[PDB]
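Peer 1: To start, I am sharing the structure in question, which I have written as structure tokens.
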Amino acid sequence: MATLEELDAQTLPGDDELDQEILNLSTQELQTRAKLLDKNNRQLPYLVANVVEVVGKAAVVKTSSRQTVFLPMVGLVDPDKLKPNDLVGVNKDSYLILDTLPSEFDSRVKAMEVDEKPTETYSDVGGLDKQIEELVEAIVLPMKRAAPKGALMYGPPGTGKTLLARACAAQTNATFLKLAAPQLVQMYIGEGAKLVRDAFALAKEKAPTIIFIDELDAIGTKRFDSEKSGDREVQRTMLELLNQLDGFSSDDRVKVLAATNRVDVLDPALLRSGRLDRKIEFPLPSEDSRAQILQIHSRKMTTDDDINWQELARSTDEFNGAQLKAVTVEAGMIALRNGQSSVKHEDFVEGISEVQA
Amino acid sequence: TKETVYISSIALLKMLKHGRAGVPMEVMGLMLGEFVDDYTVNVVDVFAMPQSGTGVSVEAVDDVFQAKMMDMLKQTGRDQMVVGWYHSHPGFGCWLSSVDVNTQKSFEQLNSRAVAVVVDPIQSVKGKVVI
Amino acid sequence: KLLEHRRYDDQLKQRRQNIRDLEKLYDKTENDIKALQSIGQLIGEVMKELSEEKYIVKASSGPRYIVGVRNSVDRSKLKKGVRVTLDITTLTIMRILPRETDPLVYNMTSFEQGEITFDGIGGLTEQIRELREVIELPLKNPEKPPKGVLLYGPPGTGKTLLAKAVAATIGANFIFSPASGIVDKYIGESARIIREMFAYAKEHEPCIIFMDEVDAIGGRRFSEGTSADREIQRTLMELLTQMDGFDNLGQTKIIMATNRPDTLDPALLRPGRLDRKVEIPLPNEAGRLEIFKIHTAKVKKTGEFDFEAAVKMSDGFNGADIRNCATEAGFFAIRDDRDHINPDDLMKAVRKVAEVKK
């Protein structure tokens, strides 16, 4: 019964061989692994380049010095990492791509402004809980279940359209992106498109995202006609996002939320599942909707309770929230201008009194 | 001052081959030969250092592989003095590097004297030689 | 006594298995380790062939050069513009290369055939059939070839889908062409972008070309003066010089896109350029109803999901606005806790789809 003992005790050294034999085999390249790669790597930084072919082993790239080179697709790189529009550690002299280079000091377009999923609630600007539901209906509910890629805002901000976005950006916990249409209107052909393209990816990098467009009517113009030479941008940049909207539906990670006082053009694109689905108002909220904001404003002032919001709220009229706060910060200001640390109705009526128009 | 360098065209072409393809890099490695009395720079051989992903340097010299060879070369019966330094200097008449100098300079230490061989493998290919 | 049998195999099994565990990596890395020997290779697209060998290839990275072939070189294939790998030293061909002269998926945008066949957007059926017999068949029925086919009417009625419905059934590669971006401020960039739509596609044929809502680089321009309109007229003429020029559509077909056709060059509207001018109206009530039980009912839905009352509450819904009957109720599906759209989901949607519009 003890034979297979010896027998497989005799296999063991012959067994031991292979691994041990390989442990020899191991080191061998492990060096040349390291050695070259080590030799090889890296410089800070390389010129990067953009692939064309990925036959199956073939790639050409064109440098950050603008130089087209073929190479058999190099070792440190992967065919999926391999791609046009790419950062690559590339031996410049050899035009040998050394490294792939990742998302990196790559342009975020410093001009572009990202607010990642800012924690905000719907108690930011009060009395807007109306479309705060429509938000949830167009954003939260589409997000958390399985749908639009975003909703069309309209209505004057200062009502905190952005806040409700950023509320949704906390609420859905989706990446908020407010990128100024000031950045999107371009002297360069389809650059805002590129900007929308970067923002598309860069925010989708951070998706779930709520992309917050500032006054869509900036790029909300395709005009009517064949004159598009003069402004392609406002059109084409818009057209860029549209096809990026036309590019998904079921992504509720991306929420493209276009804020206007009111949007200009309206396309079944502009209200669409997969494009902006929901045209969403943010008018200057009602009187004690604003007292609700005036609350949020008269909130953090130390006060004597002369305050009566509704009087303020009726005597003030149609404030985008901060005008109440204009009233309010005046009130606080006027509270010391009334000598009080307490901020009172008079402070606020003098917050009214500083001309509210 | 009028000094007699002597090359194995083998080593010459060996370098060339190595150097011709070496573009961009200056090719690097041993230079096998001796000095017969003075003036006399003999070359039987040479060889690539393997690619330097660190490029030509006093550092990128690895004397491991030489010995490996040199052994196998000693095994081959192949043995010489390492007589200096030969690299591929694209579009370079000029001079190679003070580095390369220092590189060599560190190394010609190991001899009475050495070389750093200028090569433009570009300008070499002309049907005449550049070196 | 016999516990060793394990400890034999135990080691062994792993060991004998651990063999190629360690092992495979070497070669792969070794390949890389080797791939590092390999070095990059300069590129050009021949600026021209002086003689069979003699090439002006302006460096794809830089200026013009007098260069020869090298080897594995077809001085035949070698021509002006021919993409070639070039030498760092010999400065000649290191290889001949298949060209991509144009962001075939960006400036050009290429898709093999189309997503859906004709039918799903049925209720657009007028252009379902008639186009195919003027598009797909005359391909397979080369006995004119179709010059162009001009889509117009509201998009995304299936209009958006119609172009690909055309592409799907044919076998061609649908190539989307947006308008404005093709005219860069320069000459022939348009043509360049367009002629690769000619080059790649006619090389890649069968290819559907789709020129998106083009009043920008085409059509009747601004004053038909110079806004860069002359760049636009170029494009307008480029297609003209492709279409009223002898470039045919052999298997590479061109789907024109506009919402309204009359915003375009009448010379384009002529045969030799446009063989077809495609209205694409809304889905009818039944046009919806057909599209409905296609575009909507295919979304997971109850029988309870109210089929025609949606269609009845569906008023002038496009193929997508049909899907909104589904999808706006996909909210209420999601909201009624449905993956399967239910009547409650539904008629909320179709009203919601018919609330904002007709």
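Numbers in chain B come straight from Swiss-Prot, and the residues shown are 23-153, in order.
According to its header, this structure was worked out by electron microscopy, 4.8 Å.
Using N, Cα and C of the backbone, Cβ positions are placed for all residues, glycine too.
Copying in the features that Swiss-Prot gives for the protein in this structure:
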MUTAGEN   B:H109 to A  Stabilizes ubiquitin pathway substrates; when associated wirh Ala-111
BINDING   B:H109, B:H111, B:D122  Zn(2+) binding site
MUTAGEN   B:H111 to A  Stabilizes ubiquitin pathway substrates; when associated wirh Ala-109
Peer 1: Of all the mutagenesis positions given, B:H109, B:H111, which residue's CB has the most CB neighbours within 10 A?
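Peer 2: Going through B:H109, B:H111 one by one, the largest Cβ count within 10 Å is at B:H111.
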Peer 1: For B:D122 (Zn(2+) binding site), what is the tally of other C-beta atoms lying within 10 angstroms of its C-beta?
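Peer 2: Here the count is 21.
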Peer 1: In DSSP terms, helix, strand or coil for B:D122 (Zn(2+) binding site)?
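Peer 2: It is helical.
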Peer 1: Would you kindly give the Cα-Cα distance separating B:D122 (Zn(2+) binding site) and B:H109 (mutagenesis position), rounded to the nearest Å?
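Peer 2: Between the Cα atoms of B:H109 (mutagenesis position) and B:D122 (Zn(2+) binding site), the distance comes to 9 Å.
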Peer 1: Name them in sequence order: residues not among B:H109, B:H111, B:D122 whose Cβ is within 8 Å of the mean position of the Cβ atoms defining the Zn(2+) site.
Peer 2: B:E48, B:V78, B:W107, B:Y108, B:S110, B:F114, B:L118, B:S119, B:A138, B:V139, B:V140, B:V141
Peer 1: Please report the distance from the Cα of B:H111 (mutagenesis position) to the Cα of B:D122 (Zn(2+) binding site), rounded to the nearest angstrom.
Peer 2: 11
